[PDB]
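Below is one structure, written out as structure tokens; the observations come after it.
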Amino acid sequence: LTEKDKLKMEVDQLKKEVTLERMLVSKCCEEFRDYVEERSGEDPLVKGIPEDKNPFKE
Amino acid sequence: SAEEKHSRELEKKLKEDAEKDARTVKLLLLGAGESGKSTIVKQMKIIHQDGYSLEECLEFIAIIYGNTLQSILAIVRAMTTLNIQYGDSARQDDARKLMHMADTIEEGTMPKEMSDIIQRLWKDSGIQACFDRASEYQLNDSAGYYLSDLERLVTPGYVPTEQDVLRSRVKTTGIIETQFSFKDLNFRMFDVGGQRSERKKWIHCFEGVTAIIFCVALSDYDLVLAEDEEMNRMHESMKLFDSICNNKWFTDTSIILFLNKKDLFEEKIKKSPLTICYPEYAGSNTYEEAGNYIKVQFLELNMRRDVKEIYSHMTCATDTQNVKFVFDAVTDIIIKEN
Amino acid sequence: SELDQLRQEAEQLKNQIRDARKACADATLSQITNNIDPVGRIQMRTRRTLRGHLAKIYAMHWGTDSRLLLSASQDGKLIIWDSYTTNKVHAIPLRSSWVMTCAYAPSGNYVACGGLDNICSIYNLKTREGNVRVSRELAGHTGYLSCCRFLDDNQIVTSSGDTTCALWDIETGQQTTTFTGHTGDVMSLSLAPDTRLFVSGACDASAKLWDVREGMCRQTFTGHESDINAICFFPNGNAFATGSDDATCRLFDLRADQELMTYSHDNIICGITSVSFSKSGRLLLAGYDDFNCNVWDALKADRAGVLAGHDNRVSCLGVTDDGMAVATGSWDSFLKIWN
Ligand SMILES: Nc1nc2c(ncn2[C@@H]2O[C@H](COP(=O)(O)OP(=O)(O)O)[C@@H](O)[C@H]2O)c(=O)[nH]1
């Protein structure tokens with residue numbers, strides 16, 4: 001019990017995770033990159049904000 | 001503006017809270033389980049907040065019955081584990097019945113048939129011999145208290161007294177805080193209670209408290225952990241103190257040591273050798289020497305740069321006058337130091 | 001033996017997970033993004049300093065309108081501010097002052113919070129002004145409430161020091177699902193944009209992905225050296241970032257089942273308390289024990305800027321839904337809005 005049962009469940013989770021169908025890093029990365037690149041040009045924290053469009057101006 | 005006005009409204013209230021907080025004494029209670037923290041909190045209500053209402057005392061009956069049943073079952077199960085024979089064979093049938101009833105009746109109830117069995121068991125010499133060997137198993141501190149006065153507890157019209165309430169033990173989770181006025185100041189005393197998690201993640205929350213009252217159960221010197229029957233309770237308490245006292249968040253914090261359960265200790269010291277806890281102990285197993293030795297063992301754990309004194313007090317948390325007295329002394333130093 | 005043979009099968013299954021991980025590790029994000037131009041030195045200015053709390057701020061959360069936000073302080077107050085005007089909308093006195101987290105309901109109808117009281121309290125904003133009506137107290141955890149996030153007006157997920165997370169039916173106050181698996185206090189959690197999955201970070205130095213409907217753990221992410229105190233989903237729901245006591249933040253991809261990048265610097269040695277991505281996900285902002293918020297280039301791992309202004313730990317931070325601002329909360333009792 002406890003120690004064994006926490007562990008029995010540990011190994012029980014690994015077995016499930018070991019059957020994980022992993023994708024290629026590069027594909028993941030490329031899709032990550034493309035997502036950001038498509039919108040970083042309109043990101044207020046990347047580009048800054050023209051004072052007149054800034055709601056947090058004095 | 002309406003919004004602006006409302007904001008000004010909230011601010012004037014926030015201003016009050018700040019003024020009040022400035023005149024508030026914050027006390028953090030710490031110590032191992034069963035050291036006396038909840039009891040100290042109950043005493044603050046009795047001493048500084050007009051005690052318990054009729055209905056509140058009545059709400060404690062179920063807890064008191066739970067505690068009482070729990071206590072006798074512990075002694076009963078220990079009869080087998082310690083291989084102790086009953087004084088009278090007939091008690092065997094009582095024990096068997098009591099155990100069936102225990103997991104048959106509603107939690108917190110005490111039927112006449114149950115109390116009758118319990119009073120009979122309490123009177124048995126085997127049970128009494130087992131009770132005296134409580135150190136060898138896990139038994140509530142109030143076992144004798146409630147069991148010795150069981151008739152009163154079950155007499156119709158029964159209303160728990162403050163001592164009955166003080167002697168109770170309830171399982172709860174979450175921090176408990178009590179607030180009151182005393183000596184023309186506001187006080188906020190808190191006990192983290194049932195906190196199942198790692199202390200390192202929350203201990204910083206108490207940086208800056210006015211003082212820490214660390215409770216130690218003097219009588220734990222020969223007891224072990226329920227969850228770990230290899231860990232001496234006093235050693236565990238010492239590790240806790242070492243960890244707290246030398247913690248980076250309390251380098252200059254006022255710490256007071258409550259060497260609690262001095263009443264149980266005074267009786268136990270005549271039965272159990274302190275060497276059970278400190279093998280190297282060469283003093284006399286007397287309330288004076290032994291209690292002073294325990295006190296020194298804890299004080300010596302203080303490795304803080306700020307050598308401000310850590311005051312010690314021998315206390316009986318269940319004794320309202322003792323607590324009222326110690327707390328009066330404690331508060332004086334605090335006010336005249338912070 | 002039983003225990004040992006279990007200790008064995010577990011480790012064997014672990015060294016088996018990594019190899020599978022390597023098998024998909026054909027490149028690195030920094031390689032894939034090397035042809036990208038740096039964002040330059042990010043220089044945000046303090047646009048507002050929200051003053052009102054009497055003590056350390058432990059948490060904050062932006063309202064979906066990117067204007068109202070709520071903050072939690074151990075002064076026992078939950079304040080709702082109009083960041084534009086700085087006007088205080090509410091100042092709710094909590095039953096327990098030992099709060100560690102707060103959330104703003106997407107609808108803006110409720111806020112929630114909790115702490116050492118091990119309860120997640122729900123307040124109805126569309127009722128009382130200044131103070132407000134406590135509408136529910138969700139009891140069930142046995143360790144502190146570290147984080148909570150509403151999925152909608154009747155559902156909320158919570159993380160706790162008791163090593164579990166839970167989904168609650170607010171109208172009932174019942175726990176519809178419990179998430180078990182972490183072996184250390186759960187410090188933070190983040191819901192996927194579609195609210196059908198969520199990730200949690202814990203003191204077991206791991207992150208776990210959870211199915212909200214099926215209540216089980218899909219994946220567990222390792223790599224950090226110490227406790228993960230903060231976690232946040234990336235905008236496209238395919239990855240998330242973590243912040244840890246090990247002085248590093250990390251980017252993990254769900255599909256690749258592993259980290260894509262670590263964000264650190266030899267001169268940054270303290271622990272991280274919070275993390276958040278900017279709107280596009282180009283920047284990863286994190287709060288640190290050393291009093292600053294460091295802005296990182298998510299794609300290139302470069303430290304692009306710093307938000308220095310607080311005189312004590314930055315305990316929490318958040319970027320508005322419209323991406324126009326970042327708010328930082330601190331132990332110094334103040335919140336600042338940077339642009
Ligand atoms: N006889 C006696 N009982 C005490 C004393 N202090 C506490 N108790 C009892 O010991 C038990 C545990 O104390 P409690 O305050 O619940 O410990 P906590 O676990 O630290 O909150 C309770 O049944 C108390 O009533 C004391 O000085 N003497």
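One is the number of the first residue shown, and numbering goes on along the chain from there.
This deposition comes from X-ray crystallography, 2.0 Å.
Placement of Cβ uses the backbone N, Cα and C atoms for every residue, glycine included.
The Cβ of B:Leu166 (GTP binding site) has B:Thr39, B:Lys42, B:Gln43, B:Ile46, B:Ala317, B:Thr318, B:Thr320 as same-chain neighbours under 8 Å, each 6 or more residues away in sequence. Per Swiss-Prot, the feature GTP binding site maps to B:31-38, B:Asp141, B:166-172, B:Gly194, B:260-263, B:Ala317.
The annotation that Swiss-Prot gives for the mutagenesis experiment B:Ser38 to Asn (Swiss-Prot position 43) reads: Facilitated GDP-GTP exchange, increasing the levels of the activated GTP-bound form. Note on B:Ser38 (mutagenesis position): other Cβ atoms within 10 Å of its Cβ, all shown chains, come to 21. B:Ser38 (mutagenesis position) falls within a helical segment according to DSSP.
Here Swiss-Prot flags B:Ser38, B:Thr172 as Mg(2+) binding site, drawing on sequence analysis. Under the DSSP three-state reduction, B:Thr172 (GTP binding site) is assigned to coil, being neither helix nor strand.
Cβ packing within 10 Å was compared across the binding-site residues B:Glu34, B:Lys261, B:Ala317, and the lowest neighbour count falls to B:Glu34.
When the binding-site residues B:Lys37, B:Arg169 are scored by other C-beta atoms within 10 Å, B:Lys37 scores highest. The local packing around B:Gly31 (GTP binding site), expressed as other Cβ atoms within 10 Å of its Cβ over all shown chains, amounts to 23. Taking CA atoms as the reference points, B:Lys261 (GTP binding site) and B:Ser38 (mutagenesis position) are 13 Å apart. Among the recorded positions B:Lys37, B:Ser38, B:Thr172, B:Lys261, residues whose Cβ is positioned under 6 Å from ligand 1 are identified as B:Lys37, B:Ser38, B:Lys261. Candidate binding-site residues: B:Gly31, B:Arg169, B:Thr172. Nearest to B:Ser38 (mutagenesis position) by Cα distance: B:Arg169.
Around B:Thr172 (GTP binding site), the same-chain residues at least 6 positions away in sequence with a Cβ under 8 Å from its Cβ are B:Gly193, B:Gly194. Note: none of the binding-site residues B:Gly31, B:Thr172, B:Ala317 has a C-beta at a distance under 8 Å from a chain C C-beta.
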